Amino acid sequence: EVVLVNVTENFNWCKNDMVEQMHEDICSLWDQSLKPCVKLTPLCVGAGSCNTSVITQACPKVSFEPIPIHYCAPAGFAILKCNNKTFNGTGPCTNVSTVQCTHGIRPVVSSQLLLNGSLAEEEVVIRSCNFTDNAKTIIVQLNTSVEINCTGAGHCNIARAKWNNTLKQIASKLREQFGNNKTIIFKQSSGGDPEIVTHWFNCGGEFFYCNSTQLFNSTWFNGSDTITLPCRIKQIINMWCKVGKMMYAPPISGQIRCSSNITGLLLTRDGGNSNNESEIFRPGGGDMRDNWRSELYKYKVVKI
Amino acid sequence: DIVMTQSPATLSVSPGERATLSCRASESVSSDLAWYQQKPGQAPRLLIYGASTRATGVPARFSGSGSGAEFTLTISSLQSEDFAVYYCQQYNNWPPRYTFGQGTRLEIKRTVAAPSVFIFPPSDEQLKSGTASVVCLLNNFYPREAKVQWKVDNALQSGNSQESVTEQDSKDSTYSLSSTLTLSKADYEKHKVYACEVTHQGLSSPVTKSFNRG
Amino acid sequence: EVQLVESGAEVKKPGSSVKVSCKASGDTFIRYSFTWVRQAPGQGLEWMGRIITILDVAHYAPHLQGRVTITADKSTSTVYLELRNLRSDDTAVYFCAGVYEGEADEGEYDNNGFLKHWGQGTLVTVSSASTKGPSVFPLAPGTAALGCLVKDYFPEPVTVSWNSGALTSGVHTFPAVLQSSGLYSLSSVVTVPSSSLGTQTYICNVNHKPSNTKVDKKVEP
Amino acid sequence: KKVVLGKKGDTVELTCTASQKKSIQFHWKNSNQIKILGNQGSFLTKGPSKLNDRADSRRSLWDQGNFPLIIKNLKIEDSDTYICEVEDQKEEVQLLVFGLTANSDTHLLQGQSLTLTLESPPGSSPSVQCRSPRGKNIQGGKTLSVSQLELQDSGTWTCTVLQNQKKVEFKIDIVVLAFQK
Ligand SMILES: OC[C@H]1O[C@@](CO)(O[C@H]2O[C@H](CO)[C@@H](O)[C@H](O)[C@H]2O)[C@@H](O)[C@@H]1O
Ligand SMILES: *[C@@H]1O[C@H](CO)[C@@H](O)[C@H](O)[C@H]1NC(C)=O
Ligand SMILES: *[C@@H]1O[C@H](CO)[C@@H](O)[C@H](O)[C@H]1NC(C)=O
Ligand SMILES: *[C@@H]1O[C@H](CO)[C@@H](O)[C@H](O)[C@H]1NC(C)=O
Ligand SMILES: *[C@@H]1O[C@H](CO)[C@@H](O)[C@H](O)[C@H]1NC(C)=O
Ligand SMILES: *[C@@H]1O[C@H](CO)[C@@H](O)[C@H](O)[C@H]1NC(C)=O
Ligand SMILES: *[C@@H]1O[C@H](CO)[C@@H](O)[C@H](O)[C@H]1NC(C)=O
Ligand SMILES: *[C@@H]1O[C@H](CO)[C@@H](O)[C@H](O)[C@H]1NC(C)=O
Ligand SMILES: *[C@@H]1O[C@H](CO)[C@@H](O)[C@H](O)[C@H]1NC(C)=O
Ligand SMILES: *[C@@H]1O[C@H](CO)[C@@H](O)[C@H](O)[C@H]1NC(C)=O
């Protein structure tokens, strides 16, 4: 829209107001769009007894494909955008610009895998807020999409060959970050809430939970055409906008189908004091701010 | 609230024949409808749910149908253990405000049988305690509908008696009925003759057993 | 397959409160939802409320709202019903029931509204009357009729047998009625051959457990 | 220099407090930087640690700024130093687990011996002091033993383990049989 020259701008994608603002707008939307039969939130104000707050309401079944949402500048501010084909989110960017709104973003709620997102324009790209810290999330962005086909009848499908090529590119990128002599190893999730241990996502209004062990079980730099993930649909859900629980009614349709493109991943690295040289990576996620950061890394909002 | 209403109140079926019960709702409840069976002194028993699904242990001769605001339950060939009270339930609304119909009593249909009428004056022991009750018994009759009336010295009585009725007898399919007139020692001795006039389909003329004090 | 077993009969003054219980055994407790349904003498079934055991959330009928509470103790597989500010019209048999909802501990929950497993029922009588035993009077006599008038007792139930159980043929024990005095009353009659009067004796046996009373009245020609 | 003592098979709660009353990111680690447990948004994660199965938190307090590490069914192996990372700041707490058992399982006769044996993490000298129901006092390091039991020793013994100026109490039921003359 409006380009700039002879101007340097320091970005910091791990300290971005747009990410927080978007997180609330999204919550508000899901909150009001898909309503639970019962809502449970903890309330422990009193020093002693804890009081669970309960809400019961009419819960109509609803399903439609999330419409792209845009972020636009609030009165007083402006949106700068970095145009470097491969920008890591931090430091100066001279190929900068100012825009009305951001690009169209699908407000997808999911873990482990990022769906229907933006692709890297050149090579596969990995990004973190602190790589040496094994607790911080590693966001992968792919340069090629991978289909994942899911059905309410209990499974998801991925082509093995396509997924294997993808793993090769991530491992390649990973070992470049942690030492060119390291062995890259993908393992299943190590534990936690169901929404975190499985590849969790929403589809036709129903919450799916898919065992992703088969996607994360290989060793790099040391047979069956499609990979079929077992899945469950669930009625009792852990909240993601805050701490609590939600119950929905059982499905009313017998033909729930989701085709999606895997455009990125969320990983966590094992780490830990080990003179043995090999890094272990497991699927991660849970904080949707990471999901939003993978789309907004190239934006910042500045006062006019 | 959603009102459930069953028809009819009482249904008389001859053994081995088909019976049809209906349940109606004041608004659509989809297929969230269940039928229960209950026998005197026992808990209810689930028969059908989802409008038309038999519960475990339920025999094939039971079957339910319908959706929305209209439901029926069919027993294709009544056995002895099929005669009971049947209840329908809706559980469609949310928040849950589930409701039941007032039930349909399903009893055995037999030939008309006249009651044999008896009458027991108050006992000495009772009279000695200040009170006096007179009992009029209608034994082994069908159908259930009977009309009793107390007359004290050729005078209609009102509000001073009570009725009790047994369940349909498992062997002969009849009913029995007791009617107790209650008076004080003083009122009792104020009059002469005590009678119970009895009307029943099995009687051409209303029958009257009686007695005189002393 | 769960078995539901409720606590014993209760007797309360109006204005009191009651807490009835129901022990569930045989299956995984948190996979069942439980419901309470009551029934007044000679009346139909009434849904009182339902607890979602795994979430610990309960819902109640509008006309009970405010004076009824259902809870669940996971450590002993027990479900409780509390009814506050009791009235005489709360007199009823109170039933505990439940149904399987699925692999709830894994997030599967069907939310079934129907009731598959029932307890034996708990009679709760709400009255101003006091506990007291029946007075037993004779109903002195084809064939002939004879019986026992069981009058003025509280509360239900009362049991009647003849000749210590040896006489059962042709016996009718009527259901109780509520007298205007607030006390119960019933008659038990039996029909025997006329020639049996003068040779075979007839004693009626009245047991009323609440007052720990027991009477054997002889009926004679 | 925060020290907490644990008991074999028991449960402990290692506390963590944020300077504000909100729910932010936190993570528990051990001295080897192995991830034990932390959060991601409103969900709980668990690392590839030997504790995985037996580790938990209390999410009904996260919004109150409390992020505890509950370890159930404690083992001696669990002994380590645990670090709570939150809002760019490290809370450090050391955990020592002890166990205390008798030489035999079954009942003892009068005049028979009793040996209590204390189990400990490598590198740590604790003092032990046990007292019988009659007042019999014994002390030592690894192993404590009474040469001759009296009938009056039957009942609950109370042992106290001293370490890092902190203590913790154990209760053991010894039965000593009576007999006819
Ligand atoms: O809660 C009252 C509500 O229940 C209904 C139907 O379930 O009637 C039930 O409760 C009545 C109140 O005692 C009983 O008399 C009746 O037999 C029973 O079915 C509705 O009538 C009412 O709205
Ligand atoms: C981000 O890219 C910049 C280029 O400006 C590079 O210098 C830097 O290494 C990258 N980020 C960091 C701090 O690792
Ligand atoms: C994707 O990026 C990888 C490097 O990680 C590169 O080798 C490959 O050619 C890229 N694919 C496309 C289509 O650009
Ligand atoms: C990244 O994490 C490591 C250890 O977890 C820490 O030492 C380092 O300071 C962190 N990076 C920054 C600059 O915050
Ligand atoms: C997923 O579905 C698409 C069409 O929507 C199909 O072309 C693709 O091959 C499928 N991939 C599988 C089955 O893994
Ligand atoms: C990736 O998996 C494929 C299965 O299609 C298999 O050929 C191979 O083991 C893997 N790739 C490489 C480079 O070995
Ligand atoms: C996923 O499947 C693998 C093998 O089928 C199993 O070992 C693992 O426990 C499963 N994960 C979950 C979340 O159950
Ligand atoms: C990965 O999967 C294979 C079977 O496909 C299994 O044999 C192997 O044990 C798994 N790897 C591990 C050790 O997690
Ligand atoms: C996935 O990616 C392919 C290739 O670009 C695209 O044509 C297809 O429509 C995508 N599938 C879905 C369901 O978005
Ligand atoms: C991804 O986009 C496809 C294409 O319309 C849509 O069908 C699918 O529902 C989307 N997946 C999710 C989880 O939103």
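Shown for chain D, in order and in Swiss-Prot numbering: 26-206.
Method of determination (from the header): X-ray crystallography, 2.5 Å.
A Cβ is built for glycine as well, from the same backbone N, Cα and C atoms used for every other residue.
Annotation source Swiss-Prot lists domain 'Ig-like V-type' at D:26-125.
In Swiss-Prot, a published mutagenesis experiment is listed as D:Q65 to Y, annotated Increases the affinity for MHCII; when associated with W-70; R-85 and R-88. In the three-state DSSP scheme, D:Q65 (mutagenesis position) is classed as strand. For D:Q65 (mutagenesis position), other Cβ atoms within 10 Å of its Cβ number 26.
When Cβ atoms from all protein chains are considered, those within 10 Å of D:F68 (mutagenesis position) total 22, not counting its own. Record note (Swiss-Prot) on the mutagenesis of D:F68 to I: Abrogates the interaction with MHCII and T cell activation.
Residues near D:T70 (mutagenesis position) in space but far in sequence (CB under 8 A, at least 6 apart, same chain), listed by position: D:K60, D:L62, D:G63, D:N64. Here the residue is the original one, but Swiss-Prot notes a mutagenesis experiment at this spot, D:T70 to W: Increases the affinity for MHCII; when associated with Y-65; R-85 and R-88.
DSSP assigns D:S85 (mutagenesis position) to coil in the three-state reduction, outside any helix or strand. Record note (Swiss-Prot) on the mutagenesis of D:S85 to R: Increases the affinity for MHCII; when associated with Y-65; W-70 and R-88.
Here the residue is the original one, but Swiss-Prot notes a mutagenesis experiment at this spot, D:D88 to R: Increases the affinity for MHCII; when associated with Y-65; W-70 and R-85. Sequence-distant contacts (6 or more apart, same chain, Cβ under 8 Å) of D:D88 (mutagenesis position) comprise D:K46, D:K47, D:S48.
Annotation source Swiss-Prot lists domain 'Ig-like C2-type 1' at D:126-203.
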Give the helix, strand or coil assignment DSSP yields for D:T70 (mutagenesis position). strand
For the mutagenesis positions D:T70, D:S85, D:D88, which sit with their CB under 6 angstroms from an atom of ligand 2? none
Measuring Cα to Cα, tell me the gap between D:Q65 (mutagenesis position) and D:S85 (mutagenesis position) in whole angstrom. 15
Determine the mutagenesis positions, out of D:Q65, D:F68, D:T70, D:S85, D:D88, lying near ligand 1 in the sense that the CB is under 6 Å from one of its atoms, and give them in sequence order. none
Across the domain 'Ig-like V-type' (D:26-125), what are the DSSP residue counts per state (helix, strand, coil)? 9 helix, 48 strand, 43 coil
